[PDB]
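Chemist: One structure follows; several queries about it will come next.
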There are 2 protein chains.
Amino acid sequence: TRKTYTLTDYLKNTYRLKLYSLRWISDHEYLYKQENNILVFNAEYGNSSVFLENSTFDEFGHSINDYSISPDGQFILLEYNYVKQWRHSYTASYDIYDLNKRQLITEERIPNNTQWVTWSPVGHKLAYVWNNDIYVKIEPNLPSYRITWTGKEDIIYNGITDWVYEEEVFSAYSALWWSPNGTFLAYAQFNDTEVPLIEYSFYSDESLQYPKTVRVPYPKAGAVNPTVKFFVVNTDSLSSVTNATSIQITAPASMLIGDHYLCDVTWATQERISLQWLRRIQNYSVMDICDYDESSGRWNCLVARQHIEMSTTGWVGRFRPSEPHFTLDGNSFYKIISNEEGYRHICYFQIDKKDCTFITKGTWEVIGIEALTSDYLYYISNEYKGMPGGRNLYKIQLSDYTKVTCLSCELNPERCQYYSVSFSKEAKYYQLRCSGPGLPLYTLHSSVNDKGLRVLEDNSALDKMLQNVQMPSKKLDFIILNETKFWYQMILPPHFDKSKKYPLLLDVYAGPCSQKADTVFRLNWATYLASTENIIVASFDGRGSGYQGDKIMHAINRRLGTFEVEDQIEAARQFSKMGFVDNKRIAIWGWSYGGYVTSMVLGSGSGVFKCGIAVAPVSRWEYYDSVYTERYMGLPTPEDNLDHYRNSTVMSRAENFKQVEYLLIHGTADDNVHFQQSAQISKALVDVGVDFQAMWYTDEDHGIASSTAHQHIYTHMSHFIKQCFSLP
Amino acid sequence: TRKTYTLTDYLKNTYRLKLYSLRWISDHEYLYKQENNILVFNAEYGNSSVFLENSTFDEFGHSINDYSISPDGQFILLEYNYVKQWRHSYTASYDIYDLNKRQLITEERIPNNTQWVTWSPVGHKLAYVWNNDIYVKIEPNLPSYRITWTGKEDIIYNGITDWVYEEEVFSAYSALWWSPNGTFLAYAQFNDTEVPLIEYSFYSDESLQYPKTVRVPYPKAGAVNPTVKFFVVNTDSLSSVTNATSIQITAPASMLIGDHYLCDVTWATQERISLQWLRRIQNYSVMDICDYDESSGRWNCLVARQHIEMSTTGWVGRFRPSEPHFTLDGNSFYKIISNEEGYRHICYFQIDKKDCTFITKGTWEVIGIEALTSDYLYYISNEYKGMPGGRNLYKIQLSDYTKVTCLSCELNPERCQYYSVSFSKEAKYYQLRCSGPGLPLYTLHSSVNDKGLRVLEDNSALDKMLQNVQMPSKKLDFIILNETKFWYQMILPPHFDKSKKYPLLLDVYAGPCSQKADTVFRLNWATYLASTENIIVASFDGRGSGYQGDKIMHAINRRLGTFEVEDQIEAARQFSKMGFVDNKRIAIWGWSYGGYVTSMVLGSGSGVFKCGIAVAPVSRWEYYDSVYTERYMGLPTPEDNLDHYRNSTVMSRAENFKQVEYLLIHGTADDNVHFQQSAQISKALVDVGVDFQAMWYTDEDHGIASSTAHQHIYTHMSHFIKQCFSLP
Ligand SMILES: CN(C)C(=O)[C@@H](c1ccc(-c2ccc3ncnn3c2)cc1)[C@H](N)C(=O)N1CC[C@H](F)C1
Ligand SMILES: CN(C)C(=O)[C@@H](c1ccc(-c2ccc3ncnn3c2)cc1)[C@H](N)C(=O)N1CC[C@H](F)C1
Ligand SMILES: *[C@@H]1O[C@H](CO)[C@@H](O[C@@H]2O[C@H](CO)[C@@H](O)[C@H](O)[C@H]2NC(C)=O)[C@H](O)[C@H]1NC(C)=O
Ligand SMILES: *[C@@H]1O[C@H](CO)[C@@H](O[C@@H]2O[C@H](CO)[C@@H](O)[C@H](O)[C@H]2NC(C)=O)[C@H](O)[C@H]1NC(C)=O
Ligand SMILES: *[C@@H]1O[C@H](CO)[C@@H](O[C@@H]2O[C@H](CO)[C@@H](O)[C@H](O)[C@H]2NC(C)=O)[C@H](O)[C@H]1NC(C)=O
Ligand SMILES: *[C@@H]1O[C@H](CO)[C@@H](O[C@@H]2O[C@H](CO)[C@@H](O)[C@H](O)[C@H]2NC(C)=O)[C@H](O)[C@H]1NC(C)=O
Ligand SMILES: *[C@@H]1O[C@H](CO)[C@@H](O[C@@H]2O[C@H](CO)[C@@H](O)[C@H](O)[C@H]2NC(C)=O)[C@H](O)[C@H]1NC(C)=O
Ligand SMILES: *[C@@H]1O[C@H](CO)[C@@H](O[C@@H]2O[C@H](CO)[C@@H](O)[C@H](O)[C@H]2NC(C)=O)[C@H](O)[C@H]1NC(C)=O
Ligand SMILES: *[C@@H]1O[C@H](CO)[C@@H](O[C@H]2O[C@H](CO)[C@@H](O)[C@H](O)[C@H]2NC(C)=O)[C@H](O)[C@H]1NC(C)=O
Ligand SMILES: *[C@@H]1O[C@H](CO)[C@@H](O[C@H]2O[C@H](CO)[C@@H](O)[C@H](O)[C@H]2NC(C)=O)[C@H](O)[C@H]1NC(C)=O
Ligand SMILES: *[C@H]1O[C@H](CO)[C@@H](O[C@@H]2O[C@H](CO)[C@@H](O)[C@H](O)[C@H]2NC(C)=O)[C@H](O)[C@H]1NC(C)=O
Ligand SMILES: *[C@@H]1O[C@H](CO)[C@@H](O)[C@H](O)[C@H]1NC(C)=O
Ligand SMILES: *[C@@H]1O[C@H](CO)[C@@H](O)[C@H](O)[C@H]1NC(C)=O
Ligand SMILES: *[C@@H]1O[C@H](CO)[C@@H](O)[C@H](O)[C@H]1NC(C)=O
Ligand SMILES: *[C@@H]1O[C@H](CO)[C@@H](O)[C@H](O)[C@H]1NC(C)=O
Ligand SMILES: *[C@@H]1O[C@H](CO)[C@@H](O)[C@H](O)[C@H]1NC(C)=O
Ligand SMILES: *[C@@H]1O[C@H](CO)[C@@H](O)[C@H](O)[C@H]1NC(C)=O
């Protein structure tokens, strides 16, 4: 008896996971949505009031997609007409509402088709981007001040990122940074004038007679990259001059010699900004720390404050150089960098001294720095129990580094091993977000004494429901290879019995710094496959995976399509030798990098796998973007790494696909991994006479996240998997 | 005990039908290529001589695609560097070889990337089109005269057709017509200035980093059409000092009042040319007969010599107004037109007389006029035994229309019921090409007493091999629907046992004026399905089908996607009631128009079919080209026929696909039926949550004919059909 977790349950989302998303508006108050209306909460006592009743914007005539309150609480930014673009970019309309006089502002409005908008860090100043140009409003109802006049669609981007900077560098559309108290506005400018365009058809509703051709500047591996410049304007002078000057801060000579990237912007004080640059050969980066010269209104970065960060074994950072966290006075900062052993740790820097001091160490890594006060630095690491897949919050005493307290380890060790945190404005309070291995648990805490204030959401409602369902179990463990240990996890069917032979599906990602073996609780397709189809679903983090030191992460340096592919195959061998796996029913599947690796594995001729599914895969590195591809592969030229670029394609293994059952799937409007990539795979297969299954998804992008397509693709894949394992 | 016709046999052509393609060069001799050699045959006795050694160009360098001897046998055009474009268009390089002086002309040679070339009907003048302009060479080695200078890629076409005119009107790339003795050169000029462009990606070889975008002027239904002008230039009076003069012949006023097309051009004499114009609303056409005025130098088309052809029930002609066949003196002509009963017969016209006289009549139709002498007119019709799917050669005494003699009906009634013919210059001799129901038979005959001279090719070699294989049989019969008989054919498995239940596959086309039930012998996919898989393959010609009169053909006027779809379901319904059909295993498949009907059938909710396959189907008429679509559907505007355009889509029927298995295939480089069509279908299916099979063919067009793709698509569809029918 007791129903199992079925496909419909997953697709229809019957068993919902509750969460508690709050927004700190001060040092002890936060916002929270409870029944369409917005409540403000007093962190200290848990009491609240209705900040904005849901019926406030009833007769607005528009569905409000999101809202944003200015720092001073005097105004609220209403966003509507949301139109998604890439992963982070989108356009929308905006109206500003005056919270005091409870009126909606109807004059000097933010234009429609606005690309980005942000309040100043203090007060209620506004900066926005329209038609690729920057604008600043000192007051919600006053005319804007134009900052740039160069804006030009697909050519010059002021204050916003182009496709590649948005996707691979800043993971954001915005490229502007208000100084701490809002006086200055810094921004980047990108020029894609000579960047080659990716073009593909977009069909739209059937009412469109002629298909549309989407054209976006996108630099493939080895192609011409966009250039970039950085500026800073003093917004306090806008109302005093006709045309305020944007002062440029040039990149250091060590970068100007070749193609480079702006990879980080972080203010230190009211008059000090830090910038990190990265060479197109991403193994060398420089940080300039620039100060405002009040007598010249210029910005100067002293070479004595310049910091170099390079890697002899790979690229710099997990995906890019890490951000610095400055002490109040801006004279020192903390940054996560790889130590002599290859493990990322927190290094303490004096701004005008090149040698830093590590304040943490060990055979584990710091994930990120979360908060810094004058007494303590808080961070999340996977040190607890030597489990690279766990995450915990720690506190370290700035006056005595031997004093490190773990703030989350023992809170509920059996239910919570993967933590995330959110501090109030001055870090007086913090919300802990436990997301695994048990049901997510959200709690609020007081920083002054680290005492639990109360439980915010325990998901008791879901635990209630999950009691009447045969849920699968999860095993997180490791196997030893060449002395080093590699982690893996298994979603095991209910009432698992190791005396039996279960079919096994290898779920893979395996890209650089990836981690599929963790303690997070998930309700996904693997849940259904294990609970209903009694299939074991496994994942493995072999060479190239992250959070375990550069010896493992940089092993695939300049060699993608090798060790991370082979290790995935070896993983399957090890699992079968565990005795509860049916060597005759072993499948593999992956999306994105997972698809590439899955394809490479299905075409290796290993005989280990019976069938596999690749969704939106990369097929040859020269088809993917420069920033990401070159980071691990260097340049596709004969003097660099061309031979390996040409040796790591899926297409060259076409012939071996005769040994397996393959299902290739790709969205046609995929702007990230172009359909082109699967189009070349299918062609190579047709060319050598290989039969396989295929599915395209009209107008879907890399996420194939459209509600209907999402359900359609997981249904199609389920049939394929069930058939391959002949359940049925 | 004897093999069967396997899938590999069909894909590798192990069983080749022999042909005999000859080329008449006079009234008594023809050319035939044997062992790469070209021989000249004397029709009367059968003796031959070598005309050109297969080794004459043994050291030519390039691979010769094709040859073409000038009418006077003095020169030979060599074609190479062939590069295909659409259905008939291509560019190539040419070279001329002097047969007399056994030398290859090296001066003033045809340019590379030539779009079209042709000898004058007599002698050895040349006319070619390059970069959209027309050129003429009086002599192979002399410099050419530029006739036009307005030529512009994708914009102005002189002497060659644009996309729609190539595909739907002239079925050729050529748009120039030499006068009978080569004095005059007539040509059309197309302007696609305001024609929207269809755009789709082309991926090319794996090495191309960025997909290319193909753009071609293609008018979809209701869009802006290309305009056209007609010119005639005297090539006998060309000067190398002055730019050639082209005299324009404007269309009649009844045509200039609105959009229209030039649909036929046929010279009547050395100084008289005829042109047929067609209104955009394709049910009204006009023929002009224009004479050259020696003193004036202009071409005059007397209104008294105008001939109007219209239709009150549909469009004009089978696909377009038929071509006239003028008498020697050009004063009268014969032309196939629909008579008062709606049957296509030959009418005799006086050039300055409004009424024509039908010389044939009956409930059957003339397919084409093949030869005309002062005593007889030779034509092919399907009159014999009242079989609309049969074709025979007839001659009718021009002095007594009651004297009609069939020349092929009785030559071999059991083996031959479908003939084609090729007459020599003055109809002194004719070649008969029988293509069914038995193996193809080619014979030569003399007109004087209709003697059977000799057998050219009887395919006895193929017959010998076929006796060692279990070949299927063909049943051609008819069913009655409302006092009307409609024909069908069934390809029956070897040893057909009417006491057994066979699965059945409906092979459908069903387009307007289509015929899928004939007496033609074919070796195709259906042969393998029947011979090896024991599957009956049926085809049916319902309302909308051709060669049976307008009452049937015009049944679908302004109503595509209705009767022709309904009639296929009715046929299947009837076949499913026959004792030898397993009503639980009935499938349907089609390509092009057939893919549209197949999709409309699967989405009908009839419950008759278990599975179906659609290859490159049309999904909604507004996506297809204007000339073909509007011919049958009128314009897609509210005041015309928009409602039916919207009610006849595949998409609106998505929901009804839940009860069937559907496989949708399409080439991504299809310039005819754009990938868009299947893209909208898949998206609609996804939107209602209906699972299905799909396959795209990278860079393949509407014919998916490349060797690898051809083999791959039929392999994939075979797996699909066998699986649907539970066949090993
Ligand atoms: C998992 N994921 C989000 C990614 O893989 C995408 C990806 C996007 C952004 C980052 C990224 C960028 C900056 C950054 N600073 C700190 N972390 N951090 C991560 C890392 C990965 C990647 N651009 C992609 O879509 N493909 C597709 C093909 C290839 F596998 C990489
Ligand atoms: C079979 N065949 C060659 C066709 O169907 C194509 C087609 C092309 C040309 C003609 C055509 C044009 C002129 C003509 N003069 C005498 N016969 N004749 C036939 C008739 C049909 C059609 N343009 C097509 O490809 N689609 C695609 C979608 C729709 F089904 C029609
Ligand atoms: C939460 O509850 C407390 C306790 O009632 C409220 O405290 C206010 O405290 C200020 C200063 O300490 C006093 O001047 C007020 O009298 C108290 N509020 C009222 C309404 O009297 C606090 O306002 C509440 N906060 C929220 C967000 O509801
Ligand atoms: C963006 O970069 C392009 C170069 O890639 C710059 O364009 C050049 O501008 C100069 C100055 O007018 C011209 O002489 C060159 O011919 C231009 N080259 C090209 C390829 O266009 C452009 O100035 C930059 N734009 C901005 C705002 O910096
Ligand atoms: C504000 O100042 C900027 C920069 O000084 C002006 O931009 C220049 O505009 C001129 C012509 O309009 C161009 O030739 C320069 O190339 C521009 N420079 C830059 C950096 O864009 C801008 O036009 C000024 N705006 C106003 C209203 O005066
Ligand atoms: C935000 O920081 C800026 C920069 O320090 C402050 O502006 C300076 O204010 C001092 C007054 O102590 C003046 O002497 C300088 O001329 C100002 N510099 C500039 C560049 O404007 C600003 O006052 C701070 N804002 C707030 C609200 O404190
Ligand atoms: C093709 O026919 C044309 C037209 O009838 C012939 O050209 C005419 O020939 C006569 C007799 O020589 C001249 O008087 C006319 O002036 C010509 N008319 C034109 C328009 O040129 C031509 O001779 C014939 N060509 C051949 C090769 O016989
Ligand atoms: C040719 O076909 C057209 C379109 O069917 C006929 O024109 C009219 O079409 C509209 C609808 O589009 C009807 O309301 C009219 O009744 C049609 N007739 C007329 C005279 O307007 C047209 O009649 C047909 N021509 C011939 C010669 O049959
Ligand atoms: C076919 O045979 C005839 C003779 O039977 C060939 O001869 C005719 O043409 C020759 C030159 O082409 C002449 O030399 C003969 O005198 C002439 N004979 C007659 C009766 O006309 C003819 O050429 C042959 N044709 C081929 C293509 O071989
Ligand atoms: C081809 O057609 C175009 C129109 O479709 C002709 O140009 C016309 O349209 C122009 C703009 O589209 C107008 O400016 C003109 O009034 C008109 N003529 C010209 C010369 O522009 C164009 O001339 C045609 N070309 C030929 C060779 O006939
Ligand atoms: C068309 O192309 C061919 C090949 O390019 C030309 O022939 C010559 O080819 C040789 C090598 O094969 C080259 O060295 C020459 O430059 C080519 N041209 C000549 C004149 O020698 C041919 O000439 C071209 N003709 C036209 C009209 O484009
Ligand atoms: C807010 O709106 C919800 C509807 O989403 C309603 O159920 C709730 O009672 C409202 N609460 C208030 C305070 O208006
Ligand atoms: C934005 O669009 C709306 C809807 O058309 C329009 O009425 C409004 O005036 C626009 N606002 C601005 C600032 O352009
Ligand atoms: C950076 O990487 C390139 C490519 O391998 C290498 O040649 C160069 O020496 C590296 N620089 C450093 C500091 O390791
Ligand atoms: C001409 O060449 C072909 C193959 O290129 C060969 O089969 C044939 O024998 C040759 N012709 C003659 C007459 O030898
Ligand atoms: C012919 O016409 C073209 C374009 O109209 C012109 O450029 C060329 O010079 C002319 N040649 C002569 C010989 O008139
Ligand atoms: C006759 O048969 C046709 C189909 O051929 C059918 O649609 C129609 O309703 C029947 N009756 C008449 C009067 O045509």
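Going by Swiss-Prot, the residues shown for chain B are 39-766, listed in order.
For all residues, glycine too, the Cβ spot is worked out from N, Cα and C.
Found this in Swiss-Prot, in case it helps:
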{"type": "ACT_SITE", "residues": "B:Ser630", "note": "active site, charge relay system"}
{"type": "ACT_SITE", "residues": "B:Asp708", "note": "active site, charge relay system"}
{"type": "ACT_SITE", "residues": "B:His740", "note": "active site, charge relay system"}
{"type": "MUTAGEN", "residues": "B:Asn92 to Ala", "note": "Does not inhibit dipeptidyl peptidase activity, interaction with ADA and homodimer formation"}
{"type": "MUTAGEN", "residues": "B:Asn150 to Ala", "note": "Does not inhibit dipeptidyl peptidase activity, interaction with ADA and homodimer formation"}
{"type": "MUTAGEN", "residues": "B:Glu205 to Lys", "note": "Inhibits dipeptidyl peptidase activity"}
{"type": "MUTAGEN", "residues": "B:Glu206 to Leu", "note": "Inhibits dipeptidyl peptidase activity"}
{"type": "MUTAGEN", "residues": "B:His750 to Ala", "note": "Inhibits weakly homodimerization and dipeptidyl peptidase activity"}
Chemist: Find the one among the active-site residues B:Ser630, B:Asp708, B:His740 whose C-alpha lies closest to that of B:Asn92 (mutagenesis position).
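Modeler: Its closest listed neighbour, by Cα, is B:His740.
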Chemist: Looking only at C-alpha atoms, tell me how far B:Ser630 (active site, charge relay system) is from B:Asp708 (active site, charge relay system), rounded to the nearest Å.
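Modeler: Pair distance, Cα basis, whole Å: 11 Å.
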Chemist: Would you mind listing, in sequence order, any of the recorded positions B:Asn92, B:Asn150, B:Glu205, B:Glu206, B:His740, B:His750 that have a CB less than 8 A from a CB of chain A?
Modeler: B:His750
Chemist: On a count of neighbouring CB atoms within 10 A, which of the recorded positions B:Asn92, B:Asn150, B:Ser630 is highest?
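Modeler: Max Cβ neighbours within 10 Å, all protein chains included: B:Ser630.
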Chemist: Of B:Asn150, B:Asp708, B:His740, B:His750, which recorded positions come within 10 Å of B:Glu205 (mutagenesis position), going by C-alpha to C-alpha distance?
Modeler: none
Chemist: When you put B:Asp708 (active site, charge relay system) at the centre and draw a 10 Å sphere around its Cα, which of the recorded positions B:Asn150, B:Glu206, B:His740, B:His750 have their Cα inside it?
Modeler: B:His740
Chemist: Rank the recorded positions B:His740, B:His750 by the number of other Cβ atoms within 10 Å of each Cβ and report the first-ranked residue.
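Modeler: Most Cβ neighbours within 10 Å: B:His750.
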Chemist: Spatially speaking, which of the recorded positions B:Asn150, B:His740, B:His750 is closest to B:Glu206 (mutagenesis position)? Use C-alpha to C-alpha, please.
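Modeler: For B:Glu206 (mutagenesis position), the spatially nearest of the recorded positions is B:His740.
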Chemist: If I take the alpha carbons of B:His750 (mutagenesis position) and B:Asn150 (mutagenesis position), what is the distance between them in whole Å?
Modeler: 35
Chemist: Find, among the recorded positions listed as B:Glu206, B:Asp708, the one whose Cβ has the highest number of other Cβ atoms within 10 Å in the structure shown.
Modeler: B:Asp708
Chemist: Round to the nearest Å and give the CA-to-CA distance linking B:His740 (active site, charge relay system) with B:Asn150 (mutagenesis position).
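Modeler: With the alpha carbons as reference points, the distance is 27 Å.
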Chemist: Under DSSP, is B:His750 (mutagenesis position) helix, strand or coil?
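Modeler: SS state of B:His750 (mutagenesis position) = helix.
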